[PDB]
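**Student:** Questions regarding the structure given below will be posed in turn.
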Amino acid sequence: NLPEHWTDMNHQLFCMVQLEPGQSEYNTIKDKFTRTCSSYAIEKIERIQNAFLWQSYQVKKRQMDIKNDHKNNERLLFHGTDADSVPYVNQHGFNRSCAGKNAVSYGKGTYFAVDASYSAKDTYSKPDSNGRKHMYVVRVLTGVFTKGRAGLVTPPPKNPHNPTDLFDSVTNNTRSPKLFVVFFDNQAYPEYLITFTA
Amino acid sequence: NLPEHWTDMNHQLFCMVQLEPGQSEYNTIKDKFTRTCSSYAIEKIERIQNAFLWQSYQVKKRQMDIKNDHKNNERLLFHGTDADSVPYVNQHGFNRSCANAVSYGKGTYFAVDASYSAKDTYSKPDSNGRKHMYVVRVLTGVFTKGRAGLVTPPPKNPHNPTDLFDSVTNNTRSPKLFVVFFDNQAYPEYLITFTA
Ligand SMILES: NC(=O)c1ccc(Oc2ccc3c(=O)[nH][nH]c(=O)c3c2)cc1
Ligand SMILES: NC(=O)c1ccc(Oc2ccc3c(=O)[nH][nH]c(=O)c3c2)cc1
């Protein structure tokens, strides 16, 4: 069940693994980040190994891959948060019940950015007492999506005469998506934590 | 993976199966209800066969059995709701974001006694007087007393804030309700359609 690239946790359920600059795994994340935030500098990048979050996520992915039958359900997105949130996200993932109101709300859920530049804003990745900012890189089950609306507590139906058959997520703009909102637990796996500074 | 007492679904992932009155399964579920609701009239009982909800719930059960190092994590509880919520729950289960009082926290509420779920405030009568109550497998695990404004259960010791209780209750020594704060901690197993 657990990915073969992960470090041996030997009977442990959770581990943060520090990556090494020069490895393809560190460099692909650093490049995805610097593509839009070349003003900030990366302190470190940690791989999140959370067995339970991974299992529940992989079950949801397989279900959405079966339901949508077209396999393009997963995007790699960013999520800036405050230091006080990091230990909870590392252990328990993204909880919509803890989510702030977004300055442009497309629903009451957890928000993920396409561009690191938006997650790098102090309003999301709030600098801690030492000036460290925190951003997750996140596997998100975006699935089939539509433009959201501020009132949503779940994704809207695809068809108003079948109210229980839902979009998987919502976005700000279906043509040029810049954010995604997810409304269910285990729809997002926090894969890497980037610690960065001015 | 799919329980042996489920009936064939012709390669479908979702089915509501009406139970045969007077057989073992129906009698077991009826007696759980009539223990405290002997004055109500059962119109029908349906087995909820939702493969995806079941899979997600069984994963959380296996996770809680490991974390707690024992298999006493699951209880059978009741949840009354309005008819307009029934299709959603059948398909998607219980959702804290849908949300009656939330005195013990902002989660989904389950009753120990069917009589509490049978009150009209929960199992709201429809046009024709039909009321709806789910029988629910709930991962109550290790629980504590709730309070207003909880968004997750409390920590089992604030020296490790991320190691949480599984659920909260009104009274730890004699509970009558349980609150859970995560998707897939509750499987809706049977839908009882009844009248006063
Ligand atoms: N929690 C977060 O980190 C976060 C941050 C930003 C965010 O909304 C965005 C709003 C607008 C834009 C945009 O106009 N262009 N590109 C973007 O990526 C973007 C994201 C959602 C979530
Ligand atoms: N949506 C629901 O069905 C629902 C209904 C009621 C409910 O709280 C209860 C409150 C008090 C009591 C009690 O004093 N004795 N026995 C009970 O079972 C009980 C349950 C939770 C959930």
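Going by Swiss-Prot, the residues shown for chain A are 481-678, listed in order.
The deposited model was determined using X-ray crystallography, 1.9 Å.
Including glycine, each Cβ sits where the backbone N, Cα and C put it.
What Swiss-Prot records for A:482-678 is domain 'PARP catalytic', and it gives sequence analysis as the kind of evidence. Here Swiss-Prot describes A:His559 to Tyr as a published mutagenesis experiment; the accompanying note says: Abolishes catalytic activity. Among the sequence features in Swiss-Prot, the mutagenesis site A:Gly560 to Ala is noted as follows: Slightly reduces catalytic activity. Abolishes activity; when associated with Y-559 and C-604. While the structure shown retains the original residue, Swiss-Prot records the mutagenesis experiment A:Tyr604 to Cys with this note: Reduces catalytic activity 20-fold. Abolishes activity; when associated with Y-559 and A-560.
Where in this structure would I find these features, and how exposed are they?
**Tutor:** DSSP classifies A:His559 (mutagenesis position) as strand under the three-state reduction.
The Cβ neighbour count for A:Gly560 (mutagenesis position), using a 10 Å radius and every protein chain shown, is 23.
The Cβ of A:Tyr604 (mutagenesis position) has A:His559, A:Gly560, A:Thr561, A:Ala593, A:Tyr598, A:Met615 as same-chain neighbours under 8 Å, each 6 or more residues away in sequence.
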**Student:** Tally every other Cβ atom lying within 10 Å of the Cβ atom of A:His559 (mutagenesis position).
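**Tutor:** Result for A:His559 (mutagenesis position): 22 neighbouring Cβ atoms inside 10 Å.
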